[PDB]
Amino acid sequence: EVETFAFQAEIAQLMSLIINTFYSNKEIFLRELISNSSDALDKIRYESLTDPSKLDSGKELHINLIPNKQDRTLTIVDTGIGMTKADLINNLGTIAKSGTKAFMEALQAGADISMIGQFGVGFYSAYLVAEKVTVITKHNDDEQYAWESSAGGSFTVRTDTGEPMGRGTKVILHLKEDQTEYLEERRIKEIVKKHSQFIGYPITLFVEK
Ligand SMILES: C#Cc1cccc(NC(C)=O)c1
């Protein structure tokens, strides 16, 4: 049972600008997704300060980076607060319509693309390197769901029957054919050290066979 939704016109426009604009500094996608994970971890930590049972779904607060060269995927896993189905449909828990407007007004006033995260829409920088993005998420108050989009104006949401997650979010980047440098250990390490070296949660880069 798969539900298909249209992106709001402003989000479709942002996504097409990310995909079509010539812009060589693609590595910022990983900074933005790690930042989103750190925000999601801060939220479940804050909730747990007054209600410890919010961590019954998992006490460890961390970020894992999982490259898979056979599948040509880079997966960013966090054990943050996760998203409900309603959150997924509402632009993955963002204020993407007003954020896109503020981002585009900022660019007209002298910002560049790499400030995208300041406007709350850093998630969509995934499309700098991915032809398809899958988001698996589990929030304490809802069931496990899978969101998916190859851009083109639409996304799908379905109940996820895969590996139970406990709590958190998994962003699976199905990489473009010419973007496989982001699966190499030395390249990922370089980017994490350059852009994410002070994130307050452990970031573990998995290795492959
Ligand atoms: C990449 C990219 C991107 C994201 C938002 C807006 C724009 N448009 C420009 C710079 O003309 C480009």
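So for chain A, numbering is Swiss-Prot's, and the shown residues are 16-224, in order.
Structure determined by X-ray crystallography, 1.7 Å.
Backbone N, Cα and C atoms are what each Cβ position is placed from, and that goes for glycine too.
Among the mutagenesis results in Swiss-Prot, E47 to A has the note: Strong ATP-binding. Strong interaction with HSF1, HIF1A, ERBB2, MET, KEAP1 and RHOBTB2. No effect on interaction with TSC1. The residue drawn here is the original one. Annotation for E47 (mutagenesis position): same-chain Cβ neighbours under 8 Å, separated by at least 6 residues, are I131, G132, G137, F138, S140, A141.
Annotation of the published mutagenesis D93 to A in Swiss-Prot: Impaired ATP-binding. Strong interaction with HIF1A, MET, KEAP1 and RHOBTB2. Loss of interaction with HSF1 and ERBB2. Los of interaction with TSC1; the original residue is retained in the structure shown. Less than 8 angstroms from the CB of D93 (mutagenesis position) sit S52, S53, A55, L56, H77, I78, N79, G183, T184, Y216, each of them six or more residues away in the same chain. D93 (mutagenesis position) falls within a strand segment according to DSSP.
Here Swiss-Prot notes a mutagenesis experiment, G97 to D, with the remark: Abolishes ATPase activity.
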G97 (mutagenesis position): tally of other CB atoms within 10 A of its CB: 27
